[PDB]
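Encoded as structure tokens, the structure appears first; notes follow it.
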Number of protein chains: 6
Amino acid sequence: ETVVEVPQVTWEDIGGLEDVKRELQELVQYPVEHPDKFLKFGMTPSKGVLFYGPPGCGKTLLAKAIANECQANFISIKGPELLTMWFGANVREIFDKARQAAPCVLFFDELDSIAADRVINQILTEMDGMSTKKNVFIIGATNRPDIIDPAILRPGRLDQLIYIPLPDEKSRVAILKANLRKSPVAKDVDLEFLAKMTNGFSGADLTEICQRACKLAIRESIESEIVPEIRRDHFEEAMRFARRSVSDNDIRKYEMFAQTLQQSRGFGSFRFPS
Amino acid sequence: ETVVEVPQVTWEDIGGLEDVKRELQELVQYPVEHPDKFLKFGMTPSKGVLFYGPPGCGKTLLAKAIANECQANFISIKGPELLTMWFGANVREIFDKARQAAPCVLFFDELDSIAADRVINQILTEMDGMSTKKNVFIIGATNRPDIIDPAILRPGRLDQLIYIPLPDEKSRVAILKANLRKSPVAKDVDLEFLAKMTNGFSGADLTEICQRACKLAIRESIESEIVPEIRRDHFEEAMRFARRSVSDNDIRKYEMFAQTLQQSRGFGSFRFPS
Amino acid sequence: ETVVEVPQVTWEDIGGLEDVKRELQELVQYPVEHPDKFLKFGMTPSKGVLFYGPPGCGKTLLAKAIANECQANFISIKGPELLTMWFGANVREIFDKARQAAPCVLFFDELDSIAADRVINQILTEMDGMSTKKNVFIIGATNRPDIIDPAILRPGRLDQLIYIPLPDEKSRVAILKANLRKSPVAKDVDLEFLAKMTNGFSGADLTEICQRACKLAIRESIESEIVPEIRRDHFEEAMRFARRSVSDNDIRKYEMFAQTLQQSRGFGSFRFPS
Amino acid sequence: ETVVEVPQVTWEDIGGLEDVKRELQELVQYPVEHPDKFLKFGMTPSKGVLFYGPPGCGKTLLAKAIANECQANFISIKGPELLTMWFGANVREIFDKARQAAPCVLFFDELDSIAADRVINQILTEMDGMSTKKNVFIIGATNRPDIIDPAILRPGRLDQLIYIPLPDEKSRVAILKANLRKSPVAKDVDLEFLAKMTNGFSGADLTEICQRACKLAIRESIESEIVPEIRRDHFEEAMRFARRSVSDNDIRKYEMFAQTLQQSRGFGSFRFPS
Amino acid sequence: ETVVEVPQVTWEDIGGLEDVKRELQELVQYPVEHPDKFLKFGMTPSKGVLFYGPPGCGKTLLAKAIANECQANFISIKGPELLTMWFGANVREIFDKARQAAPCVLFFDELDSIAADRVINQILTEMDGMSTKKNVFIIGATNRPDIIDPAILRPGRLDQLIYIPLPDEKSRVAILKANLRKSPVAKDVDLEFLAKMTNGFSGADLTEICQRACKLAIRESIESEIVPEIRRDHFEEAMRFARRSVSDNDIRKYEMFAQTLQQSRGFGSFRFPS
Amino acid sequence: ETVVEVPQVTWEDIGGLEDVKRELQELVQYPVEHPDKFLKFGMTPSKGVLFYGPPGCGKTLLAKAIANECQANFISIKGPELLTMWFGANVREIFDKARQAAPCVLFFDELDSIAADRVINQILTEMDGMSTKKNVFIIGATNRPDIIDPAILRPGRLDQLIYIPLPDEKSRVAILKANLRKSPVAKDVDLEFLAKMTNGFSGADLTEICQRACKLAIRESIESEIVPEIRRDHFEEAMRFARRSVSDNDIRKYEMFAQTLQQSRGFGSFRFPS
Ligand SMILES: CCSc1ccccc1NC(=O)C[C@@H](C)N1Cc2ccccc2C1=O
Ligand SMILES: CCSc1ccccc1NC(=O)C[C@@H](C)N1Cc2ccccc2C1=O
Ligand SMILES: CCSc1ccccc1NC(=O)C[C@@H](C)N1Cc2ccccc2C1=O
Ligand SMILES: CCSc1ccccc1NC(=O)C[C@@H](C)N1Cc2ccccc2C1=O
Ligand SMILES: CCSc1ccccc1NC(=O)C[C@@H](C)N1Cc2ccccc2C1=O
Ligand SMILES: CCSc1ccccc1NC(=O)C[C@@H](C)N1Cc2ccccc2C1=O
């Protein structure tokens, strides 16, 4: 059955970004931690955020981390589950579970997997009829934001289109440090220079690189058995066995989407003359 | 279940237009408040109106306000409800509820979401058999009036194709006043200049702008905690993050449709020679 | 349920045409009123006629009027009913009702709305197995006569393709008189000059014009209250709000269809040499 | 329910052709009337014939007449029945009825109405498993022989593709004599010259002409009432109200099909040198 | 129900070919009559063969004859049965019947009539799980071998793609002798010259010719009654009504397929140098 | 029912390759045989590999052999089983059987046969919810790797895309030795030169060649009866009866895919400067 627990992931786990972290805080923590000014001002707290960006960059990581920050249960519904709903009334049960688990951060991973459909409109019906007062917060993830119908992007539903970009160099070394730890590693590992060589490898690609280096370590030690730490040569040579999943054209079209939403923000000099 | 109550919205809440207000009064109030001349003249009161225009302009606001004016119950059926009936005889139950709640203003929000279909034809069957004597009044809203089948525009059904344009400058400041109010705001808010710099922002866009200014106020005050009114700088720095949802081409083709229906009205000099 | 009653409409109500009146008389009245020569001659009376023409010209009016002439019940099955049968065995019950109500003029309004289909084939099965002896007479209407499958136009079924053109000028003023009557109207209404200005407005358009004039009268009187006759200015200023529903291209292609059926009739000089 | 009776139609009714009469005789009468030589020779009697030709030429007439000649029950299944089978296991019941009614001439009118389908393959299954010994003979009719799948034209099924052409001049006058008879007619009716002026009118068209002339007779007599025989002028003028249903292009493509099946027969000089 | 009996057809009935006969013996007889060497060698007997070639050439005749040679039951499943299973778990019952009837030669006539499908996949599932030890032998026939999914041509399924060409002149006279016999025929029938003048007539066409000659004999004798052997003039005057069903282009593309499978076999000079 | 047993195939059987042998060893044996370093290092063992390559190269052979090496049960689900799942909840039963049989090597043969579908999504759901701790290891096979949806290639699922190329010349003679063995063969058989002539024959093609040689031996011995060793002439001549199943274009595009995955691996000089 669905697991409803507080994720152990933390902001330190993912160093991919910092502005998105603060935006998520203001979006989620403030309505629940400080429910004082929202009633004072003409603010109706947003109950929906949609994450978009290249695949395997940490959208699930961001959702889990923000759930951890507020110590609110986290419920994840995978894409295959929505697809079996499509091929296969239980969306109401999912939402009632989330409600009874409040405060909660419901998560819809790759909700665009189906891409007006039975399950999607059922989700819309259940989301619109959800009391915004309750602590339930809904987050969706999709690496193909364009193909999602706009009926989910209307007010009272998922509003904020948050972009999760490819990690930067400092961010990349942060993700590497996060992944390698909890296992033996040489005290003279480059890490930073490891990040610099990484041009456009996503978090998934860095995890794959670390996995391959560990695998080479196991192979070497197992051969020696018939050595207590991951030597430098492992990462030194395994990087030949590394590939960039996301093509530069994909990043450029993601940036085209972002620049569209930015030129939408392009309106300027309005400054209330004094 | 469906909520059947008199909306608290009022004409003051929306200042987008005035002639539409008057024609809505003549359409709805007159048959119910003054059922004295309709039977005198060869007039069969209209019982259906279809709103069309760019999305997020106040069609729902108009319907709620006109329901409030007559103090008649208001029943809304969202697009997702029709779509789930399409995917999923409940239309009959909806109409019986409306009948038992008479006087009432049944509202079909974005009824073109389905776009000859099963549910739409059931709606037509229930509407044609509805006694015009009863006070029930049916209103439909659609942001894409062209794709709607003509079977709904026939006499005895939704006849009046009303147009809801973008709010004008004075209307825009009226909407800003109607929305911003009920929350702290600086006494020296320009508002009028705020409306003038808004070129083609719809009511939804103005609401988003106000919400963003309020959000910035909350963030600033929360930082100060670790201030009691929405400063001017909030609006000044939030407008740069204001985007016009409806494109100029969309308004141009809406005006093309309106000009088609107007040149249909273009017949002129007939003046009953005397 | 289906209404089985003698329509109160009369030939006086519709002046659109006169030849069709006599042709319908010979089609319907003669087999029932004078069943003396049909068995004498080698003629099997026709039990089906299909009306075609631009929409809103009075096809239903003609059917109701001819039913009134013979004082025979009239059963109407609207397009939404056929289409809900299509989406949703009741055709047999409809025909049994017609039989038990004999003499009757069953009417299939816009039977081409479905456009070989399940309901169409069931209707054909019930019509072929219907005893031509019984007084029941079947009439169909279709604004789109071409898309109708030929399976219904075979002998023993809907055979006579009657055309209902736009009302003539004198016929237009006849329709005006038929409509505005039963309500106050100024003794000095031109009517004839009103019809002359009407270039190609159908009966529905004239009804809309009269309704708009009555609306203006209602509004003016209600304003005056806060006058007992529809003044000339009402029609004078409502005509500018009159639009011709049927485009001249539609009338031209209708006339192309008629000229096709006429050139089929174009065989000439055969004159029985003697 | 299905009617199983010996048709009263006779060869004298239809003078459309003579060779097809003899071919049908040899195909049907011989296997049943004189079942002697078939066993002697290496002949397996054919149990299927498919009629093709322009519509309304007498395929049903031919089937009924041949059934009459052998005094064998005749069962007809209309196209709408097959279509309701398609949209709607009763084919087995139809075939068992035909078997129990043996000798019988089962008739499938416009069996190509559906045009590999459920009902058609069910018919194939029931036909292949039908004992050729039994007197049952199956005849199919289709005015669109090309669109019929070839699975029905294999040996052991409908073999003989019999063409039913447009009636000749003498045949046309024979058809007229068959039609106008049994009702009053002037002793000085052309008939022969009536046929000559008829260029390409099918049997259905000639029946329509006779029906229209009778209709004019009824109209004239009933007008005189407010004359005991169909005068010459009725046919003289009603022929202006006559049309040729089948276009010359349709006849030419039917003849293209026939000439294909004839050049298939084009093999010549083989004469067994002696 | 399915008939399971040893066919009475024999190799003498069909003289279309001889090498195919021998290879069929080696395929079927050897595993069952002489199960002595297969286990000695690394030979897993084939349990599937697919016949392909122009229609009406004797594929069913070949299957029946080979079943007769081994005196093993023969089960035939016609194409309509597969199609009705497709439209309509009976494949399992068919295979259980074949198993209980072992030794048997299951035959799937025109199994490509459906042309990955439900029934064909069920057939594959039942065939793969069939113990090759058992005497059951599966043969499929299809005159359109290209459109058949390759899933059936894998090892452990129908392997051998056997080709059945048009009968040769000597083969044609053999077929004529096999068919004409058992009925009176003149002692001076050339037969051989009849075969020579037959250019590309298939077995079905030769059977049609014989049937037509017999029919003419019946007609002549039946006329003479109102003679005891089939005269030469019957064949002479019936040959002119003989048509070659299979076009030259069809045989050419069949030979294209055969030449493809032969050039695949075209690998040559490999000869084990010694 | 599904068979759960340790395959008797061994690495000595298929000599098609050597590198994939060690790769599969490190993938499967190490996590179960020596589960000492996996928890020490930060590596989560992979629980899924997907085989791709030209058909009939031994993918099933590799899976069975690797299952044999660890002495773990082996469950195979064929393509027709998945397709009857698609046309026909039992995937869960399959996985429960695999779990209860742990350690096991579940095999999905030609899982791309279906080519987001119901069965594929159910398989993904069952695979994601499968505890990686358990010894169960999942292997998939597809000779059309491109058409497979990427939903199965994400981390935590079938991850390692292993390529099974055409056997090398030494490998080809190894396969010949593995196949021909267990049956009589001459002591003076080329084998090596036999392999050299084999340019691009896959394992299935070599099996076909051996089967044809055994067939010829069977035929010659059976003729001689009416010799106890497979003579050289059998292979000498049967090679003229052999064909290469895989076209050089297919291998070229397979190598195009391989070179794509290699250029993805093309990142080079990263060598940890020191
Ligand atoms: C917004 C890019 S979404 C995306 C991301 C990764 C992988 C695939 C996709 N979708 C597509 O490529 C579909 C094609 C038609 N694109 C291209 C494109 C560029 C800029 C703006 C919008 C579009 C769009 O709809
Ligand atoms: C009437 C515009 S309705 C509309 C409004 C907002 C967003 C989308 C739409 N529909 C479309 O764009 C479909 C395309 C095909 N249009 C364009 C157009 C211009 C003028 C008149 C009629 C049409 C029409 O059918
Ligand atoms: C017979 C016109 S019925 C009609 C009437 C009003 C509105 C629409 C329609 N149908 C169409 O326009 C379909 C198009 C393809 N037409 C044009 C036309 C001219 C003359 C003859 C036959 C055809 C026909 O099939
Ligand atoms: C054999 C004429 S069947 C026919 C008869 C009346 C009315 C309609 C039809 N069908 C068609 O017209 C379809 C078109 C594609 N034709 C034309 C044609 C000429 C000669 C030979 C074969 C074909 C054929 O398949
Ligand atoms: C192998 C001939 S199969 C056949 C036999 C009789 C009647 C019809 C058919 N199929 C077709 O005609 C379909 C078309 C597309 N062909 C032509 C052709 C020539 C050579 C090789 C392969 C093909 C093929 O797939
Ligand atoms: C990836 C080749 S899988 C394959 C193997 C054998 C037989 C058939 C197939 N599939 C195809 O041929 C589909 C066509 C469209 N190809 C060609 C191709 C070359 C290189 C890279 C990718 C593609 C691809 O998607």
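By Swiss-Prot numbering, chain F shows 466-553, 557-583, 597-707, 728-775, in order.
If you check the header, you will see the structure was determined by electron microscopy, 3.5 Å.
Yeah, the Cβs are placed from backbone N, Cα and C, and that goes for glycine too.
So that you can see what the record holds, here are the features copied from Swiss-Prot:
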- F:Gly521, F:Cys522, F:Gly523, F:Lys524, F:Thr525, F:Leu526: ATP 2 binding site (BINDING)
- F:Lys524 to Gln: Impairs ERAD degradation of HMGCR; when associated with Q-251 (MUTAGEN)
- F:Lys524 to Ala: Impairs catalytic activity of RNF19A toward SOD1 mutant. Does not inhibit interaction with RHBDD1; when associated with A-251 (MUTAGEN)
- F:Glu578 to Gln: Does not inhibit interaction with RHBDD1. Increased interaction with CAV1 and UBXN6. Impaired autophagic function. Defect in ubiquitin-dependent protein degradation by the proteasome; when associated with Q-305. Increases interaction with ZFAND1 in an arsenite-dependent manner (MUTAGEN)
* Asked: What's the straight-line C-alpha distance in angstrom from F:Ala583 to F:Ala597, 13 residues unmodelled between?
  -> 9
* Asked: Which of the three DSSP-derived classes (helix, strand, coil) applies to F:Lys524 (mutagenesis position)?
  -> helix
* Asked: Which chain neighbours of the ATP 2 site, leaving out F:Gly521, F:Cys522, F:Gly523, F:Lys524, F:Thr525, F:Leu526, have a Cβ atom within 8 Å of the mean position of the site's Cβ atoms?
  -> F:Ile479, F:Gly481, F:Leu527, F:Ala622, F:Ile645, F:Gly684, F:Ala685
* Asked: Could you state the CA-to-CA distance between F:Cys522 (ATP 2 binding site) and F:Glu578 (mutagenesis position) to the nearest Å?
  -> 13
* Could you state the whole-number distance in Å separating the C-alpha atoms of F:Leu526 (ATP 2 binding site) and F:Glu578 (mutagenesis position)? => 14
* F:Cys522, F:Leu526: which of these binding-site residues has the highest Cβ count within 10 Å of its own Cβ? -> F:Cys522
* Tell me, if you would, which residue among F:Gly523, F:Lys524, F:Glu578 (recorded positions) has the fewest other CB atoms within 10 Å in the structure shown? => F:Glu578
* Asked: Taking F:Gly553 and F:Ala557 as the residues either side of an unmodelled run of 3, what is the Cα-Cα distance to the nearest Å?
  -> 10
* **From F:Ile707 to F:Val728, where 20 residues lack coordinates, the CA-CA distance in Å** => 13
* Asked: Long-range same-chain neighbours of F:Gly521 (ATP 2 binding site), Cβ under 8 Å, sequence gap at least 6?
  -> F:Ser683, F:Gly684, F:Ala685, F:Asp686, F:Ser746
* How big is the Cα-to-Cα gap, in Å, between F:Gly523 (ATP 2 binding site) and F:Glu578 (mutagenesis position)? -> 12
* How many Å separate the Cα atoms of F:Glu578 (mutagenesis position) and F:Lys524 (mutagenesis position)? -> 10
